[PDB]
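Remarks on the structure that follows.
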4 protein chains.
Amino acid sequence: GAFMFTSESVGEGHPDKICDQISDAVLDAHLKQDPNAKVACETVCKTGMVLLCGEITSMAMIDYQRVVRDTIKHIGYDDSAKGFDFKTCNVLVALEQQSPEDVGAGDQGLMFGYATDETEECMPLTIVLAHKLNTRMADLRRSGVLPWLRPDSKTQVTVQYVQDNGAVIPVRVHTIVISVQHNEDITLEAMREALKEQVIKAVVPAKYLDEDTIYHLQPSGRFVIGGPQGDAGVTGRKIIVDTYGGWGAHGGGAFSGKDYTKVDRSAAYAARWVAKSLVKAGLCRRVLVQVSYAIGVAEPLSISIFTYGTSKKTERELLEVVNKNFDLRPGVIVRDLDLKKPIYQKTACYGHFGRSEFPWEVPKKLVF
Amino acid sequence: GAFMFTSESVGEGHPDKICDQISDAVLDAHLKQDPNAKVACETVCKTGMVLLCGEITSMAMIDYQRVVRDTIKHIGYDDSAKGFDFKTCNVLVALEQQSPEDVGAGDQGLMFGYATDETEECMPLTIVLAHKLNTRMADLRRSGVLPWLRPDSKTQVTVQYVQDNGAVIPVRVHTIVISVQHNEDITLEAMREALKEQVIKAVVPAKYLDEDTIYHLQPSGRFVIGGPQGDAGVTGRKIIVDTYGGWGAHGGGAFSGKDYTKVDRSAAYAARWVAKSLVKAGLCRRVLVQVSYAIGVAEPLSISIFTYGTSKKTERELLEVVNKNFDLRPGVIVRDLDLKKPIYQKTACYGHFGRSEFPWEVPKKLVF
Amino acid sequence: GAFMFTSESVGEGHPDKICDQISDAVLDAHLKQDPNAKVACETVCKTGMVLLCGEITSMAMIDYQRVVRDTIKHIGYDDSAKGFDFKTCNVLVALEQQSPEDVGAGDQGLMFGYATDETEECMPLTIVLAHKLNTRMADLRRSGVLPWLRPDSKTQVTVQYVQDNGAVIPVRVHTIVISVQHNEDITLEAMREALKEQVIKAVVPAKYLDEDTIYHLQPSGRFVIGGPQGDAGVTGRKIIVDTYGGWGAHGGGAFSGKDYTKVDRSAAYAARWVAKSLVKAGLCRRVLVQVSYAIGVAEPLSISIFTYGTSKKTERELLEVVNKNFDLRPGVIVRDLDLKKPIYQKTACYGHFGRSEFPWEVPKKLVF
Amino acid sequence: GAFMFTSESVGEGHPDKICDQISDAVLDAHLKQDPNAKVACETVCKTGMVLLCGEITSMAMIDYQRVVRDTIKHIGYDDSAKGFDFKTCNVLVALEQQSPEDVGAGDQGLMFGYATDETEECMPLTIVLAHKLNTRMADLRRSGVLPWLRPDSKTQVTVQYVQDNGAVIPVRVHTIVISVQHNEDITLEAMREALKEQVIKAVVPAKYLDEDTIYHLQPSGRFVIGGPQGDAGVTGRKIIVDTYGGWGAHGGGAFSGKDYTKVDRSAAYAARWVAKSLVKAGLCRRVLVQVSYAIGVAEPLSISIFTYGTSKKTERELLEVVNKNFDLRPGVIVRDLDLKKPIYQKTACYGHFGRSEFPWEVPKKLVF
Ligand SMILES: Nc1ncnc2c1ncn2[C@@H]1O[C@H](COP(=O)(O)OP(=O)(O)O)[C@@H](O)[C@H]1O
Ligand SMILES: Nc1ncnc2c1ncn2[C@@H]1O[C@H](COP(=O)(O)OP(=O)(O)O)[C@@H](O)[C@H]1O
Ligand SMILES: CO/C=C\[C@H](N)C(=O)O
Ligand SMILES: CO/C=C\[C@H](N)C(=O)O
Ligand SMILES: [K+]
Ligand SMILES: [K+]
Ligand SMILES: [K+]
Ligand SMILES: [K+]
Ligand SMILES: [Mg+2]
Ligand SMILES: [Mg+2]
Ligand SMILES: [Mg+2]
Ligand SMILES: [Mg+2]
Ligand SMILES: [Mg+2]
Ligand SMILES: [Mg+2]
């Protein structure tokens, strides 16, 4: 039942992603000394100017200059011409820091969860490739293989699909668009060649690459001093690339900068968890689990499972499977998913869903 | 086939929405003197401090101080204690301004369109009520009826649904959560009373209000000097409240601050247009039109119509109806939808979809 | 030998003085926990926006938000309409803090010292009155006597003089100009009346007030919301009001924000000390002591005493008196003057010279 | 009657001087299109971040981004590593611009004027050399002779003097301290050599250089990426280097950023004018003219001439000479000195007094 789809992703150098990372880095820095630290911060950046804003109630001694500059260094901004230098950039900290199981969900909410068997990660091929494409470039950048490669990048992958008496089977990569920052001493012809052979063909399964697949490598020409400006980078502005690439559903809640007590993060992770668990347990090929919460109440206020006719069990057979295998209460979620651990910075880029190294990405058994 | 859903919206005073408005105000200010002005700007705010960033190639004389301060005044920030005063706030302008039909879509893209017959607006009841709830408060604020009401507000509406051999029929409003900024001389009991009688009951159809409907008016108690602070307002961070309240699909593209040449805005409007047109023409009760574009190419690179079995015509009968009634090429879209007109500021709040006063909200005939 | 002179001063609310105070407050906050803390910081402010910049090598735990906001509170900025509110203003801290007798003067330098017997403070009448005028207003503000009085103020005092076979004898106050911020509910007529009777006549000696003395109270009309904006306040920009009101000599070195190891502060204090000591010891009626230092060298590189023929001893009789009573080496200065003590904030306003509560203002014995 | 003196100066790259220049550049940009433009602005800078503040009532179309970036380019900040790049730095404009002979002096004031015959410029040798030293470095920088030389520099010159039955005769240059920013590929030994032979010996008269003259070239070693940072550049903070190097007297008024209607600038220029005219006319070898103004009154409120016994005419013989040759009323000053002309930027560095290319530096005839 043919149709096409496109998804995108950005590198660690993208202005918005730098803020997402810095904000989560401050979250990690607090969890390490106070696992109950209440973190609510965000970052704004603009050409060698980083602004740390936020309200965080914690009891840990943190050097914000150090956590911000270290994060910029990690990203790869050490030289001047790159558009950012952790040693010279302005780090304005306007941060306000205080000191002092059946909890109860804060703020009326509605979290979504999604999973599909088109890839081993249980994530849309389009967004998976988009992420992996950026990931590979960072590897070649940090390894030395492609030393002209710079931190800021953007990726777009559009794959042609076809339904299947249930749902969504990828057929081939229609076109790929990739833009990456770079050093001066490297020709546009050499860049485009490396992007096709060393990054694209090294991550995209042969089955999907074609003789017609369209490539748009460095479409706009040169992207040299295009360091983090992009007319002001911000936290929580890359909401769709952090989730499913526009495949599931999104209420609008941002992750980065918020601790484990905010249902926007925790519950969203929990919902992905159950979704991935369901398909992994063969109970369906594609699911859209919807979990709703009521302010004050701990136990979820109605969970809805949305298979697209890919399940044999039948919604409201699968719901009981979820109700007998999962306890989606806020407090239990953080305990079961080990959400007090400082893993948030690595979650701040290349997507929150998909990577198995995250608790919520480990499928639960599901006793049926 | 019961399930519940929740959606939210924010007032003109919300930090993020102030930026969305200011950014679009600068867009309007340019279109009025140069309908071909290339606008790409964004705003950041934080307690009497507004930062205007951006790259805009236009040929019109604009007083950015005036357009920013006027927008803050319009919103209702004239006094000190409100958290913003257009006469005293810091307006730092770091804006860069230059001077000098079958076009071709910029940037690979995938826009979504959505419509449902559950309301006359052809928008989800949950998001429509959420918006109207905030709209009414602004009216009572500007009229004088409720003089304690301040610009910043947040609304959440959760409605209980039930499918129907096709899709989505609202049954009743399960719960409503509304928070609004206010003046000191007004009791929490008087506020909650006015919110239920004068705002909620004056906008929510009797059919949906119940004896069990849950109300959470000013849950967190007071919200006096709150105003636009919420440690850092930003543009393009309220992506879901600007669209369908998490009902359709979203690729992640922001509207505010971008001119009509960006497919993220134009094509998204066009997609809503056709969706609304389809249901209005009786061709379906609920649609999710998906329009894809290829960088360089003008004609859309595959459009997909997604009815949920609510159509009698049958997808790929409806596609020809769309292909015979619509010309979704970027240039044609702006011409047909009159996208060079300065209506963007009013689009910057209370949602981009739903209100009939916008070109894309006027259903096309559809000759079938 | 008639001639006239004018001097000025500013209140604790003046933008520049707020920065001078905040910078010194950060200096005090460090000295209290580490008397060897190396402080080199400065502040910038602009309508509810304070920027703390600087490089300080110390080993003490300081809450910069607390020290900045407390200083703003002390000044009298607690309400919104005043142009500053310590509870709501933006405190952006871009501060960089590290951790780890015959010293030797840093940086080639030339410090000046001045004293005259026209007042008991050994300071020019014009600047003394200018300071005292602002001091009295702060008293009436903090006492409650004049509750309409606000933090920001400016004072100018011009006195008619006459030489005397030596130098400088004040005759009368020619004119006085005073401007002070205020609350809305207070008439211009009532303000001007209070300024003449309660502030001017309560500080200016009867001997100097005349029937012709010119008064310019609130010349520009109303100064209400004129809170700290004055188009950006800065540290070290009020160099002359911090010293002699344009009577001695000034090399251009700023005090506020610099610790006791900077000769610009210490040596300047030392020079005032000896000047005050000389006149107090009857060795002259007016002196301009000039102390020069050589980078690397501890012992001063030539000190020059400049009496205006008011001494009977004779320059190079008085020099030996200074060389036998004073050891102006940097390290000795800080030890003798107790410069590791946190008294710098109170030195940040109303003048560094004149007030007896400061070590350098206590005349040394002088054995001759 | 031996004594020594020291003075200093800074290059066009010094943070404070960049602001003084940018502020005056905005003043020039307005005078060119509206000679009656009311300018009152100031600048603040900090590592690739320039903040333009101010209130200017004018009727001219100015591109502040252009005038700020052009000024930074002129100074020599075009590359990244230099600590500033006009193409990449953040120019935040928070400027507010409106549109719409016997005047009368604004603000009680007291301006000073100074001149001495020790140099043809009628300025202290110490400050003249200090300025010329920095000037030469800029020449060699812009010519190409010393291509490692960067914009930011600081100079100090200390000369040994001796009175002369009147006053002040320079004997020799005791020591010279010069620090200048530089490129990486240049040894400390090569820099110090070039500074002595190519800059110092090329500007300092043979008569003053000795075999004992002390040189401190690049004392603190390297100064590479230093540039305009020095944690926070400001306007009006280099008050003494803009005048007489601590030789005359200074009331504290800043020049840069203020138009010709502010007596702080105009009257100060006028006072220098008469001082230079007096010594040039042989009426004295050293003068300190003191001009006082009364708010509201046009005609100066008492002018005092202070020769140090270097005149044969006798104070109050010279006063009549001044009263018969000069009309120091504010309006007349601007007319006679052509103060509506855009020459203020070149006045913003290397000193306001001394250079003959300025109106106030052209001696008036003086008919006696
Ligand atoms: N997703 C979220 N859900 C709930 N609270 C949040 C979230 N993100 C941040 N916060 C909270 O909001 C505060 C920061 O924003 P702010 O609105 O300025 O506080 P205030 O209204 O008191 O000024 C933090 O103290 C933090 O605990
Ligand atoms: N009057 C002064 N005399 C000497 N050093 C000073 C003075 N005021 C501040 N400083 C020093 O200069 C430093 C702050 O300015 P900065 O020029 O940015 O350092 P850098 O050149 O390493 O970037 C501080 O670390 C402080 O010790
Ligand atoms: C007490 O509730 C306060 C604030 C609110 N939800 C906002 O800043 O958006
Ligand atoms: C190593 O000396 C450095 C810097 C210099 N005096 C300045 O910033 O002004
Ligand atoms: K966020
Ligand atoms: K977004
Ligand atoms: K200073
Ligand atoms: K000054
Ligand atoms: Mg709540
Ligand atoms: Mg808010
Ligand atoms: Mg929201
Ligand atoms: Mg030194
Ligand atoms: Mg410097
Ligand atoms: Mg200096």
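Residues 17-116, 129-344, 346-397, in that order, are what chain B shows, numbered as in Swiss-Prot.
From the backbone N, Cα and C atoms, a Cβ is placed for every residue, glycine too.
According to Swiss-Prot:
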- B:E24: Mg(2+) binding site (BINDING)
- B:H30, B:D180, B:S181, B:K182, B:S248, B:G249, B:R250, B:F251, B:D259, B:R265, B:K266, B:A282, B:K286, B:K290: ATP binding site (BINDING)
- B:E58: K(+) binding site (BINDING)
- B:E71, B:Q114, B:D259, B:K290: L-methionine binding site (BINDING)
- B:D180 to G: Loss of S-adenosylmethionine synthase activity, but does not abolish polyphosphatase activity (MUTAGEN)
- B:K182 to G: Loss of S-adenosylmethionine synthase activity, but does not abolish polyphosphatase activity (MUTAGEN)
- B:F251 to D or G: Loss of S-adenosylmethionine synthase activity, but does not abolish polyphosphatase activity (MUTAGEN)
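Counting in whole angstrom, B:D259 (ATP binding site) lies 14 from B:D180 (mutagenesis position) by their C-alpha atoms. Filtering the recorded positions B:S181, B:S248, B:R250, B:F251, B:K266, B:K290 for a Cβ under 8 angstroms from any Cβ of chain A leaves B:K266, in order along the sequence. A separation of roughly 13 Å, to the nearest angstrom, links the Cα atoms of B:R250 (ATP binding site) and B:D180 (mutagenesis position).
With respect to B:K182 (mutagenesis position), the closest of these binding-site residues in Cα terms is B:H30, chosen from B:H30, B:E58, B:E71. Nearest neighbour of B:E24 (Mg(2+) binding site) by Cα distance, taken over the recorded positions B:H30, B:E58, B:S248, B:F251, B:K266: B:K266. Among the recorded positions B:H30, B:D180, B:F251, B:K266, the residue whose Cα lies closest in space to that of B:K290 (L-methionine binding site) is B:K266. Put simply, B:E58 is the one of the binding-site residues B:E58, B:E71, B:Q114 whose Cα lies nearest to the Cα of B:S181 (ATP binding site). Following the DSSP three-state reduction, the secondary structure of B:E58 (K(+) binding site) is strand.
All chains included, 10 other C-beta atoms sit within 10 angstroms of the C-beta of B:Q114 (L-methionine binding site). Ligand 10 lies under 6 Å from the Cβ of B:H30, B:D180, out of the recorded positions B:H30, B:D180, B:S248. Counted over all residue pairs in B:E71, B:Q114, B:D259, B:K290, the record's binders of L-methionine, the longest Cα to Cα distance measures 32 angstrom. The DSSP secondary structure for B:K182 (mutagenesis position) is strand. Proximity of the binding-site residues B:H30, B:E71, B:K290 to ligand 13, judged by a Cβ distance under 6 angstroms to any of its atoms, singles out none of them. Same-chain residues at least 6 positions away in sequence with a Cβ under 8 Å from that of B:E58 (K(+) binding site) are, in sequence order, B:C35, B:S39, B:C69, B:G70, B:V262, B:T263, B:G264, B:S284, B:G285. Note on proximity: of the recorded positions B:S248, B:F251, B:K286, the one nearest B:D180 (mutagenesis position) is B:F251, by Cα distance. When the alpha carbons of B:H30 (ATP binding site) and B:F251 (mutagenesis position) are compared, the span between them is 12 angstrom. B:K266 (ATP binding site) carries neither a helix nor a strand DSSP state and counts as coil. Checked against B:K286 (ATP binding site) by C-alpha proximity, the recorded positions B:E71, B:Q114, B:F251 yield B:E71 as the nearest. At the Cα atoms, B:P116 lies 21 Å from B:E129, with 12 residues between the two left unmodelled.
Taking the binding-site residues B:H30, B:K286 in turn and counting surrounding C-beta atoms within 10 angstroms, the largest count is reached at B:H30. Annotation: no recorded positions among B:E71, B:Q114, B:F251 have CA atoms within 10 angstroms of the CA of B:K266 (ATP binding site).
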